[PDB]
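K.L.:
Structure in structure tokens, see below.
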Amino acid sequence: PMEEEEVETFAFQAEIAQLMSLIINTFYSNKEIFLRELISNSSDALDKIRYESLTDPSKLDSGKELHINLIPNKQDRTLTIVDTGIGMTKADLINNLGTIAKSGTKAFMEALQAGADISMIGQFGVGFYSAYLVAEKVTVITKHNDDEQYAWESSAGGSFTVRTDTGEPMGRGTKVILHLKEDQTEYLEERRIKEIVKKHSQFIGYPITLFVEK
Ligand SMILES: COc1c(C)cnc(Cn2cnc3c(Cl)nc(N)nc32)c1C
Ligand SMILES: [Mg+2]
Ligand SMILES: [Mg+2]
């Protein structure tokens, strides 16, 4: 039907849709780097809210805790990365994030078509899109102090959606929910997540807590 006035559909910027298709279809085995890139993004988000609060302590009224949580769910086949950083506004989700990423995306594609491999995506500032190395659908729940709670979602293919979230309020931060591909379930294992974290994302300025399944 798609007669839901609460859900809006947008097309990715041409360069970004291209990058996503390239990431999805390239044969690349070193997929674990996706978790490092997302943990780096959360650390950046937490640095920003911590820095803003030095001049305005009321920015932490929405939560003093500053941490990162990793939550595998074997039943739903999802790996969720939660942080209490600055969050994202509606403008960020629709306009600003893609605009700021245009230049880095183009450059990254040149590097790839030259020699560089996918693991350097973070050097171009577009590491988030490495999530689709392992995820067929990505759902992002976010809350910025200056806006409402929103839900961003995309299964690639050139389009993404944005709606006002109706679920549990978070207070402030971001939840990245990775709906994992059938053959990428190794990233729901506790020993595997530990290895990847200790490898790269290890000197992070905030506590990283792994939720073990029951
Ligand atoms: C909506 O999904 C994203 C898109 C399409 C592009 N980049 C980022 C990374 N990213 C940007 N700001 C972010 C903040 Cl405040 N936090 C986190 N954890 N990631 C962020 C995200 C999450
Ligand atoms: Mg595609
Ligand atoms: Mg906690």
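Just so it is clear, chain A uses Swiss-Prot numbers, and the residues here are 11-224, in order.
Backbone N, Cα and C define each Cβ position, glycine as well.
Sharing the feature lines straight out of Swiss-Prot:
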- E47 to A: Strong ATP-binding. Strong interaction with HSF1, HIF1A, ERBB2, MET, KEAP1 and RHOBTB2. No effect on interaction with TSC1 (MUTAGEN)
- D93 to A: Impaired ATP-binding. Strong interaction with HIF1A, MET, KEAP1 and RHOBTB2. Loss of interaction with HSF1 and ERBB2. Los of interaction with TSC1 (MUTAGEN)
- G97 to D: Abolishes ATPase activity (MUTAGEN)
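Relative to the rest of the structure, where do these features sit?
P.N.:
When other Cβ atoms within 10 Å of the Cβ of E47 (mutagenesis position) are tallied across all protein chains shown, the result is 20. According to DSSP, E47 (mutagenesis position) is assigned to a helical segment.
The C-beta environment of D93 (mutagenesis position), restricted to residues of the same chain at least 6 apart in sequence and closer than 8 Å, consists of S52, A55, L56, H77, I78, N79, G183, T184, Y216.
Long-range C-beta contacts of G97 (mutagenesis position), restricted to its own chain and to partners at least six residues apart, with a cutoff below 8 Å, comprise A55, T152, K153, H154, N155, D157, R182, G183, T184.
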K.L.:
Return the members of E47, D93, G97 (the mutagenesis positions) with CB less than 6 angstroms from at least one atom of ligand 3, or none.
P.N.:
none
